[PDB]
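Participant: Just dropping this structure here.
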Amino acid sequence: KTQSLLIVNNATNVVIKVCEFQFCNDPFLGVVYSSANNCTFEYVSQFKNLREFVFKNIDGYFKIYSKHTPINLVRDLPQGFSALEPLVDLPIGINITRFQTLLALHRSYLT
Amino acid sequence: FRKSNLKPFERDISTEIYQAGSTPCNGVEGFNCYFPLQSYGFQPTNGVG
Ligand SMILES: *[C@@H]1O[C@H](CO)[C@@H](O[C@@H]2O[C@H](CO)[C@@H](O)[C@H](O)[C@H]2NC(C)=O)[C@H](O)[C@H]1NC(C)=O
Ligand SMILES: *[C@@H]1O[C@H](CO)[C@@H](O)[C@H](O)[C@H]1NC(C)=O
Ligand SMILES: *[C@@H]1O[C@H](CO)[C@@H](O)[C@H](O)[C@H]1NC(C)=O
């Protein structure tokens, strides 16, 4: 009944869509799901790892910052310093109050 | 009509029904529950304005 934002990442490219999807309760993709209605924006471009992201929603723009480094810690976040360079800036123009992450599963159970 | 105002550089597309009081019009356009969209009616007869 309102618009939404969808950023997924398959094996090569990244696709971002601001259509009017109707979402299932357990969305994932198997080792897949996206609707298409009234779609107003689209953009396609190109435990030893740690990848950090910052999302902001300012004045009809979506801002993403990113940095990745190799770690070798047991299970925590490291006690060093590193700064996050800017990545992309998208003119989506929507309202965002909730979010949810996606996972790459093995056994498809559309619960 | 709308609930609150708009932020800068956002747009709101939603086919909903906006009620004025305590009565929850669930898909009904009866009393105090109206359609939020309205046409203009541009004629070549109309004065500038
Ligand atoms: C962005 O979306 C949120 C969520 O729908 C809106 O917050 C709602 O605002 C109305 C009116 O103030 C309240 O009755 C609801 O309870 C709010 N919902 C939540 C979850 O807090 C918000 O108004 C929207 N932004 C704009 C500018 O309209
Ligand atoms: C990712 O998905 C798009 C369609 O959403 C597809 O066109 C593209 O080939 C995919 N990338 C792959 C398979 O590497
Ligand atoms: C999506 O586009 C169709 C085609 O004009 C339209 O009938 C429908 O109302 C649109 N949905 C919106 C604006 O939410």
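What you see of chain A is 113-143, 159-173, 186-250, where the numbers are those given in Swiss-Prot.
Looks like electron microscopy, 2.9 Å, at least that's what the header says.
Here the Cβ of each residue, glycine as well, is placed from N, Cα and C on the backbone.
What Swiss-Prot shows for this protein is this:
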- A:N121 to Q: Partial loss of biliverdin affinity (MUTAGEN)
- A:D138 to Y: In strain: Gamma/P.1 (VARIANT)
- A:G142 to D: In strain: Kappa/B.1.617.1, Omicron/BA.2, Omicron/BA.2.12.1, Omicron/BA.2.75, Omicron/BA.4, Omicron/BA.5, Omicron/BQ.1.1, Omicron/XBB.1.5, Omicron/EG.5.1 (VARIANT)
- A:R190 to K: Partial loss of biliverdin affinity (MUTAGEN)
- A:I210 to V: In strain: Omicron/BA.2.75 (VARIANT)
- A:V213 to E: In strain: Omicron/XBB.1.5, Omicron/EG.5.1 (VARIANT)
- A:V213 to G: In strain: Omicron/BA.2, Omicron/BA.2.12.1, Omicron/BA.2.75, Omicron/BA.4, Omicron/BA.5, Omicron/BQ.1.1 (VARIANT)
- A:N234 to Q: Increased resistance to neutralizing antibodies (MUTAGEN)
Participant: Going by DSSP, is A:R190 (mutagenesis position) sitting in a helix, a strand, or coil?
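Facilitator: For A:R190 (mutagenesis position) - judged by DSSP and reduced to three states - the answer is strand.
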Participant: Around the C-beta of A:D138 (variant position), how many further C-beta atoms are within 10 angstroms, looking at every protein chain?
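Facilitator: For A:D138 (variant position), the count of other Cβ atoms within 10 Å is 12.
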Participant: Check each of A:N121, A:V213, A:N234 (the recorded positions) against chain B and write down, in sequence order, those whose C-beta lies under 8 A from a C-beta there; write 'none' if there are none.
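Facilitator: Listed recorded positions meeting the cut-off: A:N234.
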Participant: Could you tell me which three-state DSSP class A:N121 (mutagenesis position) falls into?
Facilitator: strand
Participant: Please list, in sequence order, the residues in the chain of A:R190 (mutagenesis position) that are at least six apart in sequence and whose C-beta is under 8 Å away from its C-beta.
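Facilitator: Once residues fewer than 6 apart are set aside, A:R190 (mutagenesis position) is near A:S205, A:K206, A:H207.
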Participant: Calculate the distance in Å between the alpha carbons (Cα) of A:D138 (variant position) and A:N234 (mutagenesis position), and round it to a whole number.
Facilitator: 22
Participant: Spatially, which candidate from the recorded positions A:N121, A:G142, A:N234 is nearest to A:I210 (variant position), comparing Cα atoms?
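Facilitator: Spatially nearest to A:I210 (variant position) by Cα position is A:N121.
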